[PDB]
Amino acid sequence: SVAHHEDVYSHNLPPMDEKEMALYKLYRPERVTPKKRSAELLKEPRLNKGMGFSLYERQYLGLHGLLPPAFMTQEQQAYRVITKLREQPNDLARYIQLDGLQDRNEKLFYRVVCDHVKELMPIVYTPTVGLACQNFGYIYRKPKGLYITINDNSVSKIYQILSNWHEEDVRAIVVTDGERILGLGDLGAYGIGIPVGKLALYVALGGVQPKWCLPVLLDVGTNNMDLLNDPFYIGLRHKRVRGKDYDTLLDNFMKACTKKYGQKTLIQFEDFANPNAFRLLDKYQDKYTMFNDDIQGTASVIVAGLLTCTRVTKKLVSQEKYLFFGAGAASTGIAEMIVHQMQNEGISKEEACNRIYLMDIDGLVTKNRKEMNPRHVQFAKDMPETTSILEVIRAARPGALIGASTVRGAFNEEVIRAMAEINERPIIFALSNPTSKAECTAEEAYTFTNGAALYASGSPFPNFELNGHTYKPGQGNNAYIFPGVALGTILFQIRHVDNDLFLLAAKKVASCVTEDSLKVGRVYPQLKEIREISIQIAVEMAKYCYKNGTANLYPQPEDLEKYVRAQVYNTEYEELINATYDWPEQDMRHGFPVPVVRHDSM
Amino acid sequence: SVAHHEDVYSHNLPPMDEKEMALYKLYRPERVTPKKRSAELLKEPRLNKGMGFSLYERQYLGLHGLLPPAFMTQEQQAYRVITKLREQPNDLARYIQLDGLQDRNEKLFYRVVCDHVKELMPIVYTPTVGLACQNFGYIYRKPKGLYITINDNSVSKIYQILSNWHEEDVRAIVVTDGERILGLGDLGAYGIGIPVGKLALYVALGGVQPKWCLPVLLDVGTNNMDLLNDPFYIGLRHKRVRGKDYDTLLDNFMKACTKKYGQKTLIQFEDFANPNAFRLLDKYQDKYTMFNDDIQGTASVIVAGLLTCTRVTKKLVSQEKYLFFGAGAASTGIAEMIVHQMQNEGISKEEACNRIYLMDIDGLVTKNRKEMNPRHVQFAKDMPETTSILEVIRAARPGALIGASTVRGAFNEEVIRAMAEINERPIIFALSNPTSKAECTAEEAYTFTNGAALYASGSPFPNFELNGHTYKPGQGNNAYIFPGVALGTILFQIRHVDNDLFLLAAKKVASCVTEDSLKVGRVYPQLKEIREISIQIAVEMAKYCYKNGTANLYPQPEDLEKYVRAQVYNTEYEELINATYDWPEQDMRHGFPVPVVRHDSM
Amino acid sequence: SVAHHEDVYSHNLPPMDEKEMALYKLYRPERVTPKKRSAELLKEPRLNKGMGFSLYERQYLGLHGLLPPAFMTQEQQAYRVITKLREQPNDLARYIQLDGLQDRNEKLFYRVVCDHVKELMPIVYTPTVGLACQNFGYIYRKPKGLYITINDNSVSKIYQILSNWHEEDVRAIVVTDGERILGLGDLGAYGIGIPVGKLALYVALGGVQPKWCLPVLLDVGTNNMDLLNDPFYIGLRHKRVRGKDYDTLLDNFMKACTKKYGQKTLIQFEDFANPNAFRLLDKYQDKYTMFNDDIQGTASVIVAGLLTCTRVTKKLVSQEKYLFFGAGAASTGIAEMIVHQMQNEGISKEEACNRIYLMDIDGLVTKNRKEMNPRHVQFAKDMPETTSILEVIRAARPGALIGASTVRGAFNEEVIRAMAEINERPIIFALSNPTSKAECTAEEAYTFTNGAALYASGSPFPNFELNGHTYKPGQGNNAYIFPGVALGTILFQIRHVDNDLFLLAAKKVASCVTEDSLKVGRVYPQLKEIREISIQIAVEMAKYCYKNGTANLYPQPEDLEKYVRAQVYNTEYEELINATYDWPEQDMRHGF
Ligand SMILES: NC(=O)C1=CN([C@@H]2O[C@H](COP(=O)(O)OP(=O)(O)OC[C@H]3O[C@@H](n4cnc5c(N)ncnc54)[C@H](O)[C@@H]3O)[C@@H](O)[C@H]2O)C=CC1
Ligand SMILES: NC(=O)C1=CN([C@@H]2O[C@H](COP(=O)(O)OP(=O)(O)OC[C@H]3O[C@@H](n4cnc5c(N)ncnc54)[C@H](O)[C@@H]3O)[C@@H](O)[C@H]2O)C=CC1
Ligand SMILES: NC(=O)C1=CN([C@@H]2O[C@H](COP(=O)(O)OP(=O)(O)OC[C@H]3O[C@@H](n4cnc5c(N)ncnc54)[C@H](O)[C@@H]3O)[C@@H](O)[C@H]2O)C=CC1
Ligand SMILES: O=C([O-])C(O)C(=O)[O-]
Ligand SMILES: O=C([O-])C(O)C(=O)[O-]
Ligand SMILES: O=C([O-])C(O)C(=O)[O-]
């Protein structure tokens, strides 16, 4: 136990001022002792350390004998996990092993994932998760998510379902109806793995407390005929509901979630069908603490890559011309975000649009097109119609070429060459996923520009070595933005998340790109830096939000950075046993304080 | 179970519009099913209904056989309780029976207390609770409060103690160091019953959810020699600590409470020593969601009585002159509140004070006094010194006479007569407690004014019948204010509670005084009306707070009154079993959705 | 938490040989750590030590802050309790305080009762419990018993009620239908306090583990018209059911209990109307581990008194003559036991029954009886019908006079004098309760005898000084017998309890009577010696039952006494935190 003149768990601390010490004690995480013991404790992923439990811990908590007689450090445990991970036959098996690890030892799970982020991120989420949902179907595991269906349509029915969730302090919810699992399509009730994986990244990359995360899948049916014909499908066996009923379920959902966990609850939409996703974002953006990563996150991270490029083309975003090959959800969202960013730079919206050109399956979007998307009206160009990328390039001489059109290798030598003729350092972004759909590989962009192109892709490409100069092409991964935006939003209870905040996040990502990477053609920070980037984003959001009074956390913490750093998740094992401490010796004595004569009996 | 086209627990409802229905479903309380069963459930006061449990409930929840084979309604149960209550030998025994009832069946406890508020309020709190703490010492009961001592001085040590409290959703805390238990003095660690009783009123009179309440007693020692010599004292056996250490404990306390339950947590100070209480209020008022009932509540409820009087003397508060016999904590607080109220009426602070005269043990407080309290500086009168109430009356001809000086019968016939000569309807308030210390009884005030005096007292006096005209003198009970102020503060997350809000509460109490009572000389509403008054106060506070942006609940509820009425505690027994409901018949079927050929075995 | 070469909780152990050490470790109680914390733990009487918890315990268990900042010793807590107990207005008030204590801190409850047995036994049970049930009605308390009614009449329905009981390891059950609460009568559902108090004594006086105890009240209705008319009554509001349905409810009860806890479960019947008491005993006695204290405990504790008396009259029971004034349940049961005791001493059931004379409202029970009770037939004497005890005395010349007839002063000077005439040390027992109904007081028994009378009563009488000699009359309290019989039965899983076992318990109590107590006319041991007596009875029972093969505990423990002493309840607080111990250093290291 601790001495009467000492505080609990305050040993071997760095020298601190009387003021610093107080601020440290105010912000620091306090020990939380569990109620569970023995097997029940070992079966709780948030408490279980496995063989990482010392002998004394095992005896005190009633775990002794239920675990093998070997004792390990978290590091030795992570070694065992990574070793077995790499011995796995394929990525799907690694996904299964990792999902199991999350259900076994949560601290270890994040330790391992954070330590090998570049190697494991594409397993936890990115592209393997969708493949796992499609191929495995119902995956055996601990209840780590909720299914809310069109047959539980009411605030009360949804409330009762949320009430079945173990944790009461839910602050982050990622929901999907499973209609547009990125790169796979409609997988219905099998899409539960998407919210799960997304939240795993909120924790691993953002620092968001795992107990605050709640993955949700809304089941209104599926239009995937293979599933409706599949005798092993476990979702509602009917086509997707879409009338007022669907809109009612979503309304009742947002209500129930906020009625249950509070209006400040962050609800993020993931993998909805493009049109539906945009509609929902427009309806809830200003009513709840919500955002859609596919729309706003994508737009944001690309703008971050472009902002970084600025430092090389020496031309501001408002001083550049952009050509998008493809004008669907991604391109349109990105373009709009670029417009906002240009306005915040001084230019008018009118002139902002003028520097943006859109091409779609029909060709260049011109003011004289039959029936175009409303969101394209302000980008339509007063120029001659064409289907030639080269003709559009020569006419507008853009400084940046961005492809978000599922067309493989549409950025051929002639196109690349063209760009590397009108520009000293051409910006080429091949965003279509996976790499097999990339408008062009990194190798092609550098070779056909003599290594002068500023390239970024949706899917990761190997390093390139041309004439001595080495190139490390970067990925425009949403993971650079959403974790930090989620963290800042949660910790400070930001009421609503708007473009300005995503722009702020994008500017922050750009500012973290080092010179050592910029000299290697890298316009994105290294993935292992997202945790730090996330914290920096969270603090920046606080500053911005307190100024316009949108942060609800009251009062503003005296030291934003310290508060945030004390709030983020710690992958290190913690003590589960209460700390003991002395009271002044005379006050801990047992027995009458004042003597009396003992009673007599029979 | 409910039909597939119906919602859970939505039967036999009043006709509702499509809009009304939605608002009802949004605000209404949702069913919460317990995890405990059998004896463990029966031992939880918030779940236990006792023999009020039906046979089906007892069988389902594993209670059957653990209770007698008799079934009752809550009404029949309340009858049994009230009957036994009145058969009790004295009030202390009733206090013990009621404390036990609170630990047995919480719903019943509040049912009984709310039904017989006038008869039971003085048992639960008011004057019996202090007597019980003094005479019984350690009272056997379920852990219904927390002890935080000077030896648990640190945010972490206090945090760990709060972590031992069962409920996590704490929103209301009433704390005392037990130094000034009203009318009894320093009772040290025995004062725990004060916060307990105060919170019981928050629930019964304000409607505050009982699970949000947390009673706390800070133990830094006691200066009561009888206790330090008592071999049965259970508190720290030393005199009260008072240096920076005491101030540190209180600071660490406010920090830990907010760090644990949130900055919006309402912490109310009760029964601290007058000077200490005022100091603490000044230090925390603007830093936390805190207030002191003894100071602000007292000042407030008296102002409410005076405001009501206005409707009879036809003279506004800013058009009246007040004379206080006694100038300690009560009188000074009341006077200051009257000053604020007069300013809000148009008059200047300078002129406001001019209408207020203070007399203390030395006599009239004049500008030419040796060493007077700072808070008296602005009330000191530029007039001749004297010790005669009659001389001061004749000189200022006040319209209201307020006594807050422990001197029994100091308002004698001559004094009363004087008042009923300068004024048609003299305002006489005898606030000293108990009745045995009252500056004058109601009977004396009416008799010596021919029944024209506007009388109110700190302690309740019987009804008076003079020359046909019946009189029902009222009590200036704090209970008219604090419940509603607490309710509004909690439900809307008001950041800070200032004079303006107490004034608003006082104006609301005044507005509820009916004509039927005003004709009987009653300047206070009937106690049984506090629940309704509390709700009206809560709503009014919301309106006021949303206008100046001090209410943190976001967003402002569409219907303030409905939101509040759906939030208040309901003394009626609730269902503890999950409501069941149908899904479309085809969706609830068990078995392969699509046929397959059965496998073969050996 | 402990060195790699040490065993957990084994410090300060008395010197022991390798074998003694082994047997000690084998029999000793092991620590049991609870799962509850904070208020939940504080709300469990079996765990809660209240302010007796040390500061470290409170911190570790999450109790800190929930208790006042004072630390006490158990002795200190017991003092606080006795003070308030003696400050109570009356015994009923002490009953309520004690009931609350058992619901608050179980170890303390038993520490207090055990420390002041003579003072508190009559509050816990004896005469106060019945009056509390009658006067208070449905008293507020933690669930501490089960109510099984005529409406839960099936093995499954009763099984589900038992399943609602917390403890799974129930081994002793005391049940009453509340029709005949001693001294008060039919109290219906209000009679649940009787089984509760009875079990409290099982623990306090017998050393029976508290977790094994289950109080039960069978509610089949009540004939008490006041209760039926009392709007506050909480039992079934209708007259008692007695047909086949009652018998079936009792059969299903016995079935359900044994199915739930096992055939080894001791089920003791208490305060049943005399007819049902005897019938049920006869029916279940050899089919279950069952017995009825009112019948067997009474007969046994009285035979124990008569046995101690043979030590002064130099006349073995088989060499004695007994006259019972009153021949109801009590007298008849005692007679049957005495007879059984006589048969075991060599005599035949011929002489035995011929050595016992009965009397009732209609005087002596003679062979010339019109419609006499079946159980009396073998005692009915073939002699002239009388009504005067004196005439019977002079005729049969009894060495002992036993009264179990609700008639006060039945034994007048004449009657007593006549006994002190025929016998040097006449045996006079006034068993009617309360004292206001005793056949005669001690003062009377001694005075009108010169102090030569071997007296005992059912209720307590103060010490009496005659001719400079102080007399201390004893009480034939069932508490000397049932705790021990229960302990032995439970511990060694004895299949059935029969006369021989009660007789064995009777002989043990008799043997613990010191010479000094005997010189003071006391024919029963001191109330404070019951815990020790119970342990001795259990050991004696095991020996007897292992010999005739009726003890199911297998195998016979090596040292019966050491075994029993390791099983009995301990009132001292125990550790609730796991003991920790080292492993070889090389084997606790973390990492590769
Ligand atoms: N979170 C996300 O949703 C992200 C998606 N991406 C990638 O962006 C790509 C596009 O996604 P979406 O905008 O949602 O699809 P989309 O269906 O909304 O838009 C595709 C656009 O490309 C045009 N297009 C198709 N074939 C063409 C051709 N031969 N020539 C010229 N224009 C053509 C279409 O007319 C349409 O405007 C995908 O490959 C996706 O993997 C990249 C980053 C993030
Ligand atoms: N929550 C509360 O604390 C409430 C208290 N009260 C009652 O108000 C009374 C006063 O309370 P406090 O202000 O806290 O006491 P206090 O000690 O703070 O003030 C008493 C005042 O009366 C004066 N005084 C004393 N004897 C006098 C005499 N013979 N002649 C003229 N002036 C005299 C003193 O100098 C002092 O100014 C008490 O009887 C109390 O029960 C009433 C309502 C609420
Ligand atoms: N556990 C127990 O039940 C114990 C009971 N007792 C006491 O034994 C006494 C009798 O109990 P029970 O046998 O159960 O009642 P009972 O009704 O079964 O027996 C009473 C007997 O006394 C006879 N009797 C009544 N008035 C008489 C009179 N004037 N003259 C002669 N004979 C008369 C009756 O005819 C009947 O045979 C009670 O006072 C009881 O408190 C003593 C020890 C234990
Ligand atoms: O074996 C493992 O996977 C690891 O060491 C663990 O303890 O979980
Ligand atoms: O008896 C009572 O006090 C009441 O009926 C209850 O059930 O608690
Ligand atoms: O006061 C008491 O009754 C005793 O000290 C206890 O802790 O229960």
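Since chain C takes its numbers from Swiss-Prot, the residues it shows come out as 40-631.
Determined by X-ray crystallography, 2.0 Å, according to the entry header.
Even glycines carry a Cβ here, placed using N, Cα and C.
The following features are taken from Swiss-Prot:
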{"type": "ACT_SITE", "residues": "C:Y164", "note": "active site, proton donor"}
{"type": "BINDING", "residues": "C:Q116, C:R119, C:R143", "note": "fumarate binding site"}
{"type": "BINDING", "residues": "C:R219, C:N313, C:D333, C:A366, C:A369, C:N472", "note": "NAD(+) binding site"}
{"type": "BINDING", "residues": "C:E309, C:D310, C:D333", "note": "divalent metal cation binding site"}
{"type": "MUTAGEN", "residues": "C:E96 to A", "note": "Reduces activity over 1000-fold"}
{"type": "MUTAGEN", "residues": "C:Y164 to F", "note": "Reduces activity over 60000-fold"}
{"type": "MUTAGEN", "residues": "C:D216 to A", "note": "Reduces activity over 50-fold"}
{"type": "MUTAGEN", "residues": "C:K237 to A", "note": "Reduces activity over 100000-fold"}
{"type": "MUTAGEN", "residues": "C:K237 to R", "note": "Reduces activity over 10-fold"}
{"type": "MUTAGEN", "residues": "C:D310 to A", "note": "Reduces activity over 800-fold"}
{"type": "MUTAGEN", "residues": "C:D332 to A", "note": "Reduces activity over 13000-fold"}
{"type": "MUTAGEN", "residues": "C:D333 to A", "note": "Reduces activity over 100000-fold"}
{"type": "MUTAGEN", "residues": "C:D399 to A", "note": "Reduces activity 10-fold"}
{"type": "MUTAGEN", "residues": "C:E478 to A", "note": "Reduces activity over 1000-fold"}
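Feature map: annotations from Swiss-Prot on the structure.
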{"residue": "C:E96", "record": "mutagenesis position", "Cβ neighbours (10 Å)": "18"}
{"residue": "C:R143", "record": "fumarate binding site", "Cβ neighbours (10 Å)": "19"}
{"residue": "C:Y164", "record": "mutagenesis position", "Cβ neighbours (10 Å)": "24"}
{"residue": "C:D216", "record": "mutagenesis position", "Cβ neighbours (10 Å)": "30"}
{"residue": "C:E309", "record": "divalent metal cation binding site", "Cβ neighbours (10 Å)": "27"}
{"residue": "C:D310", "record": "mutagenesis position", "Cβ neighbours (10 Å)": "28"}
{"residue": "C:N313", "record": "NAD(+) binding site", "Cβ neighbours (10 Å)": "16"}
{"residue": "C:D333", "record": "mutagenesis position", "Cβ neighbours (10 Å)": "23"}
{"residue": "C:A366", "record": "NAD(+) binding site", "Cβ neighbours (10 Å)": "25"}
{"residue": "C:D399", "record": "mutagenesis position", "Cβ neighbours (10 Å)": "18"}
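Recorded residues C:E309 (divalent metal cation binding site) and C:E96 (mutagenesis position) have their alpha carbons 41 Å apart, per Cα-Cα distance. In the structure as shown, the Cβ atom of C:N472 (NAD(+) binding site) sits within 10 Å of 18 other Cβ atoms.
Listed in sequence order, the recorded positions near C:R219 (NAD(+) binding site) (C-alpha within 10 Å of its C-alpha) are C:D310, out of C:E96, C:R119, C:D310, C:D332, C:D399.
Chain B comes close to C:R119, C:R143, taken from the recorded positions C:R119, C:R143, C:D216, C:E309, C:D332 by a C-beta to C-beta distance under 8 angstroms. If you check the mutagenesis positions C:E96, C:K237, C:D310, C:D399, C:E478 against C:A369 (NAD(+) binding site), none has a Cα inside 10 Å of its Cα.
Reported as a whole number, the C-alpha separation between C:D216 (mutagenesis position) and C:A366 (NAD(+) binding site) equals 24 Å. Rounded to a whole number, the C-alpha distance linking C:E96 (mutagenesis position) with C:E478 (mutagenesis position) is 57 angstrom. For the pair C:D332 (mutagenesis position) and C:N313 (NAD(+) binding site), the Cα-Cα distance reads 12 Å. A count of other CB atoms within 10 A of each Cβ picks out C:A369 as the most crowded of the binding-site residues C:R119, C:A369.
Taking every protein chain shown into account, C:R219, C:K237 are the recorded positions, and of these the Cβ with the most other Cβ atoms within 10 Å belongs to C:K237. The recorded positions shown are C:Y164, C:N313, C:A366, C:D399, C:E478; of these, the one with its CA atom nearest the CA of C:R119 (fumarate binding site) is C:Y164. A separation of roughly 7 Å, to the nearest angstrom, links the Cα atoms of C:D333 (mutagenesis position) and C:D310 (mutagenesis position). For C:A366 (NAD(+) binding site) paired with C:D399 (mutagenesis position), the C-alpha to C-alpha distance reads 5 Å. Within the set of recorded positions C:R219, C:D310, C:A366, C:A366 have a CB atom less than 6 Å from some atom of ligand 3. On its own chain, C:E478 (mutagenesis position) has C:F364, C:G442, C:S444, C:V446, C:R447, C:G448, C:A449, C:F450, C:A469, C:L470, C:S471 as residues at least 6 apart in sequence with a Cβ closer than 8 Å to its own Cβ. Proximity to ligand 6 at the level of Cβ atoms, with a cut-off under 6 angstroms, picks out C:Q116, C:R119 from the recorded positions C:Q116, C:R119, C:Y164, C:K237, C:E309, C:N472. Counting only the Cα atoms, the space from C:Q116 (fumarate binding site) to C:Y164 (mutagenesis position) is about 23 angstrom. Other C-beta atoms found within 10 angstroms of the C-beta of C:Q116 (fumarate binding site) number 21, with every protein chain shown included. Rounded to a whole number, the distance between the Cα atoms of C:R143 (fumarate binding site) and C:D399 (mutagenesis position) is 47 Å.
Across the structure, C:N472 (NAD(+) binding site) and C:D310 (mutagenesis position) are spaced 15 Å apart at their Cα atoms. The Cα atom of C:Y164 (mutagenesis position) lies nearest to that of C:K237, taking the recorded positions C:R143, C:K237, C:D310, C:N313 as the candidates.
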